[PDB]
Amino acid sequence: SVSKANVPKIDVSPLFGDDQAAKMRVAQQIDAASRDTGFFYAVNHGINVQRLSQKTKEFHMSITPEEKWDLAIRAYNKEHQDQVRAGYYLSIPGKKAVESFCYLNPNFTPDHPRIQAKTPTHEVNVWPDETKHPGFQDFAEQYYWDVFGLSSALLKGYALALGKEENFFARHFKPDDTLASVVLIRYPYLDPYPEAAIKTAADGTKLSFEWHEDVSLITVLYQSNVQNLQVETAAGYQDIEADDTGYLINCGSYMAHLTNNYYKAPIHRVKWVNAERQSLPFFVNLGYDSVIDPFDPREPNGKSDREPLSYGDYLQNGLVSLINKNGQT
Ligand SMILES: CSCC[C@@H](NC(=O)[C@H](CS)NC(=O)CCC[C@H](N)C(=O)O)C(=O)O
Ligand SMILES: [Fe+3]
């Protein structure tokens, strides 16, 4: 009974080049999608997503229970007090199906000034043994920078869309300090599938992850070709079609704050599907002290009655809030 969400495919390739009129024509498409359902597929993005999926599969399918405890975040292993964000998020057979691996900026090394300062939301990544997962760390770090590049080009499009210069958001999205994360999520096939890992929405839809707005500026997501996402619109929840050749893009609640909800963070959820699949989000986060002054593109003077919020404050509060709402993943 559910209708299909309008999720246009936008060729973002001009955002990598110097043809300004072409970039404006992409910016208009990003504006139309952001003001309608809030989602689009970025195509011609240049990233080898089949190899991303193959390397991710090799990792998820070969990592062992011992390795998962050794990489686990603090929620699963009290010995790893410094790992709030980065590391392994374990499944609980019989109870919780999903499991994942999160990593942050590869530049957050032991000598990074924010690591030295023990500033919240900055952590040094943890990695499996190289001999057990040859090439994985290097692949994953290079992927961070490939999707960082895509994200910077998308942020030039969002800036132009909002009537700003193209570096409006990108000047706060920097390799040396971005709080952006990759999450490599495995949604397993299980027979029988644990009922405790299946939630039910108020409308009866079986879910794996409840309604939410993202904690990000924008979210840049690769998924397998198994339909599962829905977006809430004025006409109710609608199905987002899968496309394992594109990146699904949406805004998160920092973009809604900065634009006075002109570009809403769309509410969306994940249906339960008993299928072996991948969900590989990149959360485009700024630096800890990044503050963009809020504005309102719908007002002639561009003024908004919102207070500036630093990205670090936003991110640390939003990540806790999302766990309290929808559970520890
Ligand atoms: C379509 S919702 C995005 C994809 C994925 N969901 C998620 O990734 C959920 C909701 S956006 N996000 C989260 O749980 C936030 C993870 C933050 C990360 N540990 C970090 O530290 O930066 C899924 O369930 O498939
Ligand atoms: Fe989300």
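By the numbers in Swiss-Prot, the shown part of chain A spans 3-331.
Cβ from N, Cα, C; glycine included.
Within the same chain, residues at least 6 positions away in sequence whose Cβ sits under 8 Å from that of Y91 (isopenicillin N binding site) are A74, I75, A77, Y78, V100, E101, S102, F103, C104, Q330, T331. Annotation note: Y91 (isopenicillin N binding site) sits in a strand segment as assigned by DSSP. Feature annotation from Swiss-Prot assigns isopenicillin N binding site to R87, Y91, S183, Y189, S281.
Quoted from Swiss-Prot, the note attached to the mutagenesis of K98 to E states: Strongly reduced the catalytic activity. If you draw a 10 Å sphere around the CB of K98 (mutagenesis position), it holds 17 other CB atoms from the protein chains shown. Secondary structure from DSSP puts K98 (mutagenesis position) in a beta strand.
According to Swiss-Prot, the feature domain 'Fe2OG dioxygenase' maps to 176-288, an assignment based on sequence analysis.
Within the same chain, the residues at least 6 positions away from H214 (Fe(2+) binding site) whose Cβ sits under 8 Å from its Cβ are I269, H270, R271, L324, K327, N328, listed in sequence order. Summarising the annotation, Swiss-Prot assigns Fe(2+) binding site to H214, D216, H270.
Mutagenesis annotation in Swiss-Prot: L223 to I or V, described as Strongly reduced the catalytic activity; the structure shown retains the original residue. Under the three-state DSSP scheme, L223 (mutagenesis position) falls in the strand class. The 10 Å shell around the Cβ of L223 (mutagenesis position) contains 23 further Cβ atoms across the protein chains shown.
Counting every protein chain shown, the number of other Cβ atoms lying within 10 Å of the Cβ of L231 (mutagenesis position) is 23. Here the residue is the original one, but Swiss-Prot notes a mutagenesis experiment at this spot, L231 to I or V: Strongly reduced the catalytic activity.
According to Swiss-Prot, the mutagenesis experiment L231 to T carries this note: Abolishes the catalytic activity. In the three-state DSSP reading, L231 (mutagenesis position) counts as strand.
Sequence-distant contacts of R279 (2-oxoglutarate binding site), defined by Cβ-Cβ distance under 8 angstroms and a gap of at least six in the same chain, are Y189, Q225, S226, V228, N230. The 2-oxoglutarate binding site annotation in Swiss-Prot covers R279.
For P283 to L, Swiss-Prot lists a mutagenesis experiment annotated as follows: Abolishes the catalytic activity. Neighbours of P283 (mutagenesis position), defined as other CB atoms within 10 A of its CB across all chains, total 22.
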Entries of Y91, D216, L223, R279, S281 (recorded positions) sitting next to ligand 2, with Cβ under 6 Å as the cut-off: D216
Could you list, ordered by sequence, which of these recorded positions: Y91, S183, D216, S281, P283, have a Cβ under 6 Å from ligand 1? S183, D216, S281, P283
Using DSSP reduced to three states, classify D216 (Fe(2+) binding site) as helix, strand or coil. coil
Specify the nearest of the binding-site residues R87, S183, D216, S281 to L231 (mutagenesis position), where nearness means the distance between Cα atoms. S281
By CA-CA distance, flag whichever of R87, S183, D216, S281 among the binding-site residues is nearest to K98 (mutagenesis position). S281
Taking the Cβ of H270 (Fe(2+) binding site) as the centre, count every other Cβ atom within 10 Å, in any protein chain shown. 24
